[PDB]
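Working notes, structure below.
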Amino acid sequence: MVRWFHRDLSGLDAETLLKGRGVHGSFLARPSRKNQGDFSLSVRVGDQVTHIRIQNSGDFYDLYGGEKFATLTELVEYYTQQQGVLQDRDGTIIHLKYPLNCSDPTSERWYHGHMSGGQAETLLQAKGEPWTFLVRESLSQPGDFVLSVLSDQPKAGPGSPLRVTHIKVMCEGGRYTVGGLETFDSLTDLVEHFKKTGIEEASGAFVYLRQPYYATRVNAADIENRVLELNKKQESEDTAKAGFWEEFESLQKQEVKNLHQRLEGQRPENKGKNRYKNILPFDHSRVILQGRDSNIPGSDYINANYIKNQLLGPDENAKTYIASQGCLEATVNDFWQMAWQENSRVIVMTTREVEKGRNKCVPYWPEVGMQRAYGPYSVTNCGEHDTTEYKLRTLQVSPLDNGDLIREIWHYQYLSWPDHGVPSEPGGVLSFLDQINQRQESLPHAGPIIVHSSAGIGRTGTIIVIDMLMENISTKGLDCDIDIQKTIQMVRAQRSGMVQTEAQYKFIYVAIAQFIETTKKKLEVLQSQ
């Protein structure tokens, strides 16, 4: 779990690393300078960093008294799961929330970091192709690595999965070696060498490296190096336009295993309620409109889905979303019904009213000073603010029969997204989103952020994914786990075809990349107190 542990780190610079980059509950593990051979657990507590000694007797890992562990990983996971109380010298109970990662030793995609042999074995065997390789951390010997390669020999009899050989990669003296005569400056150099020559091994047998098993898990802080790698149009098969294309094709080709019920949207009574016949909400995740007759077929229908971060820890809160389509003339009143029942206080519109003389969305707000009734709800446009990229409308909605239940609704309309493709730079969207995030966070009781475009798939999907990933970095801090392909796959499970084009897919990468840089520079100005 996560790419923790550092190899050449001392307490003094471990503190500055945690205090500068990490938040509360940030932690990492490194070898102890004092008492050599043992380990240290550097944990962040508010603004102060505390260090805890870990005993390595060769048989067990403990904190000099307390339950013992086979591996250092077992010790950490234990206290992370809170299966035992962690307390430092004085007695203060310490909590292990978010780990702080070391940089990826290589920018190459075949590196998976902290992964057990069991895991490594399974997904390699799954591929099936012999001499498929993977580089990972060594869970047995903390400070080493493992080159997990799939042999051309079955592990059992015939028809059994192929055997996995684990070549231990050592980092003795800051140089990489497989225990042989030659050493390397970097893993990339080591791997590239053994691709040509092959790994011999004492017995005379051979292990070759022909095709890499790619990872998508990337350390958030080093996403810039990944975006450079994914731009490279390299492939053994030849003519595979970019590495971004392959990652996106993985998602697009996985749509065959996504046949789920969309019956309610296909009702004849709902035909005019969809902007597109082929684009419909999954029945399990569709927003269901309240206060309708039910004996009128399809009265509860709106083309919208609840979308939330399913790849997030137990009982830990985050932003929830609703991905809707741009309002049609008929659906206008239903939109507000949804907005009311879900208690949404922020709305994100990622399109213009008219694009190239073609309907993408019709307005559902009165103009400044005006007050219009939308079904059973009254809404007033209390003010408009114009920015380069976006338009902020301070809306005020309430029911008609009452009126004491007035709610402030902040409407954010992005009107700088090009007709073809994606924005030129990601800077506008980041500012746009930053303001949206601050709004929702300032409103504790606020329901899901409604995000809508035209079909509510491409532009909205892109926005949600970026925003989910941003929050993930704002909550866990940078130097954290990020898998963009998986995050998308997770939101695609809740609404069909989130993120439509490769350009949008790449936009999410470059967006977080600039976000990660502007996070580095905003800690550059603070630095020390």
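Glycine residues also receive a Cβ, built from the backbone N, Cα and C atoms like all the rest.
Straight from Swiss-Prot, the features:
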- 4-100: domain 'SH2 1' (DOMAIN)
- 110-213: domain 'SH2 2' (DOMAIN)
- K308 to R: Almost complete loss of ubiquitination by ITCH and WWP2 (MUTAGEN)
- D419 to A: No loss in substrate binding but impaired activity (MUTAGEN)
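The C-beta environment of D419 (mutagenesis position), restricted to residues of the same chain at least 6 apart in sequence and closer than 8 Å, consists of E355, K356. Secondary structure counts, DSSP: the domain 'SH2 1' (4-100) has 20 helix, 27 strand, 50 coil.
Assigned with DSSP, the residues of the domain 'SH2 2' (110-213) fall into helix, strand and coil as follows: 24 helix, 37 strand, 43 coil. Around the Cβ of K308 (mutagenesis position), the number of neighbouring Cβ atoms within 10 Å comes to 18.
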